[PDB]
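Everything on this sheet refers to the single structure shown next.
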Number of protein chains: 4
Amino acid sequence: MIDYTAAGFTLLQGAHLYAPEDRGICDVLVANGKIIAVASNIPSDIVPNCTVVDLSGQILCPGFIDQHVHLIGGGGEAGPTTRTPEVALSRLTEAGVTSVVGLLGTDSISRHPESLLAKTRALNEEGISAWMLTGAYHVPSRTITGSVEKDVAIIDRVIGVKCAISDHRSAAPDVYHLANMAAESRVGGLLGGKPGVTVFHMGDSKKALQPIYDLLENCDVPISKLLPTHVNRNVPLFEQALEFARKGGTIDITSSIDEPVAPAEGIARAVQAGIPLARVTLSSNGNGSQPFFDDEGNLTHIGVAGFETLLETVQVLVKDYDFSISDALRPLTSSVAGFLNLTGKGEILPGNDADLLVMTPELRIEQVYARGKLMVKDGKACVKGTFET
Amino acid sequence: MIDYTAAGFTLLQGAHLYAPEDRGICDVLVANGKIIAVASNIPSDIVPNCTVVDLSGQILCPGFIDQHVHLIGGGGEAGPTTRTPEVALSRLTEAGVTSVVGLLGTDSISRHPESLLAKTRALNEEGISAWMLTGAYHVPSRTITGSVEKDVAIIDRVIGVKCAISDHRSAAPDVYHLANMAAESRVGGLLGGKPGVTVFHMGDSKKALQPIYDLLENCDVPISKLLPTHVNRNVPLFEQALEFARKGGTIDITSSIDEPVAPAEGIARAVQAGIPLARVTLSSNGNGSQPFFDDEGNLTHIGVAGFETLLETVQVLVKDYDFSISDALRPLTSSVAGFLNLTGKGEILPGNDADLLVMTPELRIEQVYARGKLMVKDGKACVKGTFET
Amino acid sequence: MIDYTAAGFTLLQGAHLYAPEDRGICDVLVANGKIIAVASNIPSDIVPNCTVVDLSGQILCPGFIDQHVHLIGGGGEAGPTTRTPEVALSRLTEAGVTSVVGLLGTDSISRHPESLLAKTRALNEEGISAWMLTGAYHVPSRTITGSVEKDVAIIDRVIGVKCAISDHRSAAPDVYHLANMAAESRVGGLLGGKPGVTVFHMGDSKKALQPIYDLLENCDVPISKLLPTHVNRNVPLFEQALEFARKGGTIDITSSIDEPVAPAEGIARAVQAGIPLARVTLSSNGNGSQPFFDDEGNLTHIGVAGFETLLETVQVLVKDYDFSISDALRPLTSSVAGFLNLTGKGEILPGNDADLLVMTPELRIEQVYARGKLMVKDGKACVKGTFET
Amino acid sequence: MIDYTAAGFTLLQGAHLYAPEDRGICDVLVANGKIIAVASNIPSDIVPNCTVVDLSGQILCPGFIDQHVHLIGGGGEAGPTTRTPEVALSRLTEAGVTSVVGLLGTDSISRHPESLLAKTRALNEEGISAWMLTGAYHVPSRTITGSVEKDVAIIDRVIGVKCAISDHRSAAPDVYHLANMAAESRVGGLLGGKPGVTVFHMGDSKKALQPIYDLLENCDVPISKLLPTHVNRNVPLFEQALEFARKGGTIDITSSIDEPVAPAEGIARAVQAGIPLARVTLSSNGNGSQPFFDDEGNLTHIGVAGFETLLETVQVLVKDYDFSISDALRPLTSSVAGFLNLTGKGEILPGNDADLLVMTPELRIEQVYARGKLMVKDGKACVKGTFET
Ligand SMILES: N[C@@H](CC(=O)N[C@@H](Cc1cnc[nH]1)C(=O)O)C(=O)O
Ligand SMILES: N[C@@H](CC(=O)N[C@@H](Cc1cnc[nH]1)C(=O)O)C(=O)O
Ligand SMILES: N[C@@H](CC(=O)N[C@@H](Cc1cnc[nH]1)C(=O)O)C(=O)O
Ligand SMILES: N[C@@H](CC(=O)N[C@@H](Cc1cnc[nH]1)C(=O)O)C(=O)O
Ligand SMILES: [Zn+2]
Ligand SMILES: [Zn+2]
Ligand SMILES: [Zn+2]
Ligand SMILES: [Zn+2]
């Protein structure tokens, strides 16, 4: 016998496939971590040493891309005891996350981009796909090489920069600082082949999106590189976000915020307003703290976010909102890959990566493939982090 | 016999107690530097090896908290010969100060935060409680670690930052500098578990509080973290301070300034205006120089402040103003502890620290306990600094 | 009734006390986290609202002090996936550990003293007692303030410095760099009130202890500040370690190494050698990686150390080594506290901290108290880390 | 029909395979740039849309790996006009080179690691595989991040460091500087998953290898991380090089030097000396200047090295040296990949990268495949650099 096992041939048979586009019942051929063929009825013997998988009666869709996760831990708003813990592989996979963008938040004193970068690498090495944003809430940005442009341009996992605005925990940056930072990300992105975005954590300040508007009037960074996140945190901010998207910007809704605008609600609303789903993404904020502040900017309560809200949002949208599953998936898949220009991700096409979700019809996760590898079986991780126990 | 002396049991019997709230005649049980019980009639044998103290006919109240003292010396406005000297322990205790916040002023060239920090530690070790502010008049701030946020976040004794505005000795900072500095203090405070305030020395400039208003319009720092000090220095500034407090800010009156608005006068006025005492504090400016300047910003005269004005203010308020003692005490006790979130200080409650003042009925200090230890006896220090002589 | 609960009075009765010294049957009284009385037969009613614990039939001893723990995680010798996780509270308490000293190892790129410091602080807040060493294997040391000397003098929790010698992962330092470093720690120590020690991770190099000796002739740092650790990792090193202890040095044996010199064996050998137990300590290296390198410095195997070996060593010593329980506890209690000058630790005496272990006669942990708080009950943590699962 | 082209299936049939091991007549199947099967007689229809290549009568072997190439240009020893040009893709592929390691030489003023890195990245994108060494002749090293150790641990393409010793253009470094540097590369290597080697350009100094030996006694870096290059440049050096290899070291012979020790001659001598071929590598120094200096360190002659000598050496060895083709290829394939720990390179095994050469029986290159892509056809590049003419 001849051994063709190195190929990792895998045939995924007869699931109802959402690419996210409804492909109906379709097969998927995988080799070396890549989708090599997608079509109705694939001869299970088309290739040697092929592992056949019957997904009849099941749904197949692309793995989620969570562009907002505190991979190394976050928190700290109430002292050191509130420093959250690092993210563990199985937590991600089990929630259907095959691709992630790690970032830092409030604390950039006991939290470092070098550590975030190491964790990002560990995850890629463990089996999934991971990137990161340089910077943190603090502006000017705390980087690895000393320059935002140089970080985005030269650190392979860095794709953009993070900052915070309209929030009582910001560093009170002025327009110039913001503009420059954005411009540097923009430029380091062309050079490095990164999207070069700037992600803005939004707080509850009444100024809302103003800083983003000001910034626009003060530089030549395309509206397409700027991402306001946690837009559902408050009404008036949410409403502003809608017009921002309508002007051509993309807005990121956080799944970990149920009030005042719940995730599925925000998405449905966007759509009511005429916003194209391609301009709406959804992220978890996993492992970040969920601190609530007083009227005096006083902390009262503090929790930690998880990844389960992702899937839940989908379910709700489908289930309580009348979205088609296809539509329901976009913001976690194709919309995100689109905004971040994440190649080979977000869609089920030949040549793309074999990052797939096998779900039951009532949208429950059974299996997860990350780059062609079986990570989750029967809704449970079969592959765990080097130190998960 | 069994030895239970390690406990330092101390029963303080039958004084009329102001917590600052009028508790009438009440006893106070202390152990290991802490108030363990407060109630009418405590069995002098409730605990073993208990030291009983009869304060019948006397008043008992909490130790003062002076949040504005040049612990290492200050001055310098008229040359090196005008560099004031360091503060000595007994000077504090004798004036009823059991808790202090050290800071720097005009000179941050021959004066250093590292020195201030060492002195702060020496004082805690000698018997009282001491903290400090990083920075000085100079903006941008001269810190220990190179960053305001990092100092507040990581140096255990640092609780906030100092600066000067509306004064001919300021560094002429612009709104951005101010805003950022404040924001950094704010944020380093959450992380470090410090109040994270910004204290503004106010000069006589006609702009008065404007800079604070501007700052507000340019960042998201809660009005509750900003403290304008020496507000009584001039009328129009004083008047502005009143509305600032009324908007929700706290104002600090300096006891060492008799004109144009004397300390008790300012406090009474605040109250006439409807300001809650919780939003009014009083500090000494002890060891700082008291320089007076010309019309041409020319120095004429220069003196050095002491701590006796603290007690005097209380006396006057009670004596010439009709405040209840309870009310009279707030600004030196509960109001200060409240603003700085100084835990276990400012009030007489079980679990709080045994920082107490024993006074005669005509408000004269007889004894002082700092953390359960007898520091002053019969109005005189029994415990002196390592080098006091 | 009068409320005296703020005192947390606790009376631990009837156990067989090892302080570590054998004190036969004897009671212990606690108030405010401190030991206030130690005597046979204390009256269960000597003080109000007392919680009495019947320890009859049990054994009572000081909590362990582990001076070598990778609090924020370690490892990374085989890439990013081998970066070990941070330490959880419950894992320490459950191992009998009430005081700990945190440090960095091989990686000081993705690992930072600022993060280590935040963690040390987190643990102090959560209930135990933590300190840290500045630096890492890398010499020159990477510090918080930019100076070893400054780090030790001004960062409250820093008590000395870590470095690596005689190991293929060292930074190839020369005596000058080592001497200067040790001298800085010594001096910072005097200034800040710290022991100001230099901790040397020893590797398998044939040079063994040579560098230390060289350093001793190139400076005037007292031998008593120089701590070689992991001395049992190889024989010739171990034997050299005995001479060094013999000359006045203290030596730290790693409980996580079972070959070629088992921990209990090392201790017994030290003693048979005429080295007083005061000059022998034992530490775990918990959370650190346990990497194995072949012939050509190639990594063959990697694992993570836990805390169980601490206790095990004690059992073995008593059991197999003819040791008295008293002597057997020294190396984890009094010797350590003595070496690092840890006040209020390692010994059960009035005035010390209520850090104690309740064990069965066969040496199994049952209860653990930290600063008088119950952390472990029935061999199980009843107090957990803010983010423990 | 079903489309399976995303797979790039390619079946290379009938050649005489040297993997390098002689495997007689044997086929090779490729999919997605990887070798998925290696066996005699694979079925031309085993997989769909297969491109079958008749290599009958040819020879198939691994692509060459050149670890010493001045990718961005070099030279400059005789002023600015002698700065050599950057390497073009086609020149590498055409020389049989599929993997390359880039470095700097004498000039690190007009030459920068950031530029070298961009180039390495350009080549990876264009189709081959490239890595780089940080540093240059200059010691201390000029780096990207400011630290050798950091450069190696965090810049993905950096795998070690370059330096110059025993040469009149060295920076006159001392053992400490050398030892520290090598130790940093070693450690960064472990952290980032790199070999973490130190590459020593050797010059004609009488000191020859002394510095290496000195370094070995001043540190604990494994001999296997230390690569002396250009060892054939002079005799006594060369002879010393044999002893070093004999002690466990690996040695790099330069194909661009024909006197006094020809490349093929050096290799044969190494072997006759008992040095396994695994410890002998051969590199070109392509694009580097070939300067000649007279008596008094005066430049007499300058030229630029090409890549043709690589192949030539192989031919000569076989031809004139009694070598088997197998052995003759080691030094450019398996030995190199082995030394630098290059995974998926230097050997034709299922799972490795499809980097292969098609040669005539007389050893002339015909085709070249890189990661399964056809780059050279008929001895001519059919793939060129984005800006190649
Ligand atoms: N700050 C957290 C991460 C974070 O942004 N959380 C959100 C949670 C939230 C959003 N809206 C209300 N709460 C925040 O606004 O704070 C950290 O730094 O980990
Ligand atoms: N500057 C002094 C401390 C200080 O602020 N004193 C006050 C005294 C004052 C207030 N109003 C009039 N005089 C000042 O306004 O100068 C130093 O630096 O020691
Ligand atoms: N490397 C660890 C800390 C450390 O010093 N471990 C020792 C463990 C050991 C001792 N003997 C064998 N293994 C080592 O020699 O590696 C980290 O950095 O986490
Ligand atoms: N100098 C070159 C790189 C380099 O090391 N070349 C060797 C070439 C050589 C070896 N023997 C004779 N000539 C040198 O000794 O000069 C550059 O910097 O481009
Ligand atoms: Zn956020
Ligand atoms: Zn976040
Ligand atoms: Zn002032
Ligand atoms: Zn002052």
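Quick reminder: no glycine exception, Cβ is built from N, Cα and C everywhere.
Taken verbatim from Swiss-Prot:
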BINDING   A:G75, A:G76, A:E77, A:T106, A:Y137, A:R169, A:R233, A:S289  substrate binding site
BINDING   A:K162, A:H201, A:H230  Zn(2+) 2 binding site
MUTAGEN   A:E77 to D or Q  Reduces activity 100000-fold
MUTAGEN   A:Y137 to A or F  Reduces activity 1000-fold
MUTAGEN   A:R169 to K  Reduces activity 1000-fold
MUTAGEN   A:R169 to M  Loss of activity
MUTAGEN   A:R233 to K  Reduces activity 1000-fold
MUTAGEN   A:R233 to M  Loss of activity
Taking residues A:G75, A:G76, A:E77, A:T106, A:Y137, A:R169, A:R233, A:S289, which bind substrate in the record, the widest Cα spacing (Å, whole number): 20
Recorded positions close to ligand 1 - of A:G75, A:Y137, A:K162, A:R169, only those whose C-beta is under 6 Å away: A:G75
Sites among the binding-site residues A:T106, A:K162, A:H230 close to chain B [C-beta, under 8 Å]: A:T106
Cβ neighbour count (within 10 Å, all chains shown) around A:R169 (mutagenesis position): 23
Check: same-chain CB within 8 A of Zn(2+) 2 site center, minus A:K162, A:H201, A:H230: A:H68, A:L103, A:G105, A:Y137, A:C163, A:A164, A:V199, A:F200, A:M202, A:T229
Among A:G75, A:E77, A:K162, A:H230, which are recorded as recorded positions, the nearest neighbour of A:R169 (mutagenesis position) by Cα: A:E77
Listed recorded positions A:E77, A:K162, A:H230, A:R233, filtered to Cα within 10 Å of A:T106 (substrate binding site): A:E77
Cα-Cα distance linking A:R233 (mutagenesis position) and A:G76 (substrate binding site), given in Å to the nearest integer: 20
A:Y137 (mutagenesis position) as reference: those binding-site residues from A:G75, A:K162, A:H201, A:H230, A:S289 with C-alpha within 10 Å of it: A:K162, A:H201
For A:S289 (substrate binding site): intrachain residues, at least 6 apart, with Cβ closer than 8 Å: A:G74, A:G75, A:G76, A:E77, A:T82, A:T84, A:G105, A:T106, A:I302, A:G303, A:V304, A:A305
Lowest local Cβ density among A:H201, A:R233, which the record lists as recorded positions, within 10 Å: A:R233
Close-lying recorded positions around ligand 5 among A:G75, A:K162, A:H201, A:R233, where CB distance stays under 6 Å: A:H201
Position of peak Cβ density within 10 Å, selected from the binding-site residues A:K162, A:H230: A:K162
Integer Cα-Cα distance in angstrom, A:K162 (Zn(2+) 2 binding site) to A:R233 (mutagenesis position): 18
Whole-number Å value for how far A:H201 (Zn(2+) 2 binding site) lies from A:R233 (mutagenesis position) (Cα to Cα): 11
Secondary-structure category, per DSSP, in which A:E77 (mutagenesis position) falls: strand
